[PDB]
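Here the structure comes first, spelled out in structure tokens, and everything after it is commentary.
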Amino acid sequence: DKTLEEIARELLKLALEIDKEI
Amino acid sequence: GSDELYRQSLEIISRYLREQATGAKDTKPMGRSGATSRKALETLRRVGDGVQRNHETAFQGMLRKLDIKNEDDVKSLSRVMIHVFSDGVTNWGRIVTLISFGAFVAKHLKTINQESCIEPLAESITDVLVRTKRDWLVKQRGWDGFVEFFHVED
Ligand SMILES: [Cl-]
């Protein structure tokens, strides 16, 4: 349970959202 | 010079992050391939800001949890940065995602008098991009391919 590890997963999630746009 | 791709990439990413944090376009002349780098910057102003508006909540949620205030914390972000590639996919979207994340951090550093930390922030981003995906960038014609990728019909 690390905040940095949790943030890393969110960054991947956000990148997959952005694939739908660009 | 040696490693022109890294130099150019740092020049582009540095100026974009600093311009995003200060709100002022840079006027200092750029170096080799600067003409292409000028167009890439303008491309980032359009595409990068579009990503920031559509996803500011997600990006702000990351800054809240990160709680970075000094140079050490800025460098510590490299572990987070590489996750834009975690699924084995590489494309200009992931690179724009990474640079947009840098933009949100750079804006924060400005608000706490850490503009000096923006330069090592840009170096960290350029490291993740160039030191791990150089082969991909070369095959994609570098920043000229970046510019051509985001060409708008107009
Ligand atoms: Cl693509």
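Residue positions begin at 1 at the first shown residue.
Technique stated in the header: X-ray crystallography, 2.2 Å.
Note: Cβ is positioned from N, Cα and C throughout, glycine not excepted.
Taking a C-beta cut-off of under 8 angstroms and a sequence separation of 6 or more, B:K25 (mutagenesis position) has the following same-chain neighbours: B:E19. What Swiss-Prot says about the mutagenesis result for B:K25 to R (Swiss-Prot position 194) is this: Reduced ubiquitination.
One mutagenesis experiment catalogued in Swiss-Prot, B:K28 to R (Swiss-Prot position 197), is accompanied by this note: Reduced ubiquitination. Secondary structure at B:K28 (mutagenesis position), taken from DSSP and collapsed to helix, strand or coil, is coil.
In Swiss-Prot, a mutagenesis experiment is listed as B:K39 to R (Swiss-Prot position 208), annotated with the note No effect on ubiquitination. In the three-state DSSP scheme, B:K39 (mutagenesis position) falls into the helix class.
Under the DSSP three-state reduction, B:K65 (mutagenesis position) is assigned to helix. In Swiss-Prot, a mutagenesis experiment is listed as B:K65 to R (Swiss-Prot position 234), annotated with the note No effect on ubiquitination.
Counted over every protein chain shown, other Cβ atoms within 10 Å are most numerous around B:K39 among the mutagenesis positions B:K28, B:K39, B:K65. Recorded residues B:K28 (mutagenesis position) and B:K39 (mutagenesis position) have their alpha carbons 15 Å apart, per Cα-Cα distance. Proximity to chain A, defined as a CB-CB distance below 8 A, holds for B:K65 out of the mutagenesis positions B:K25, B:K28, B:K39, B:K65.
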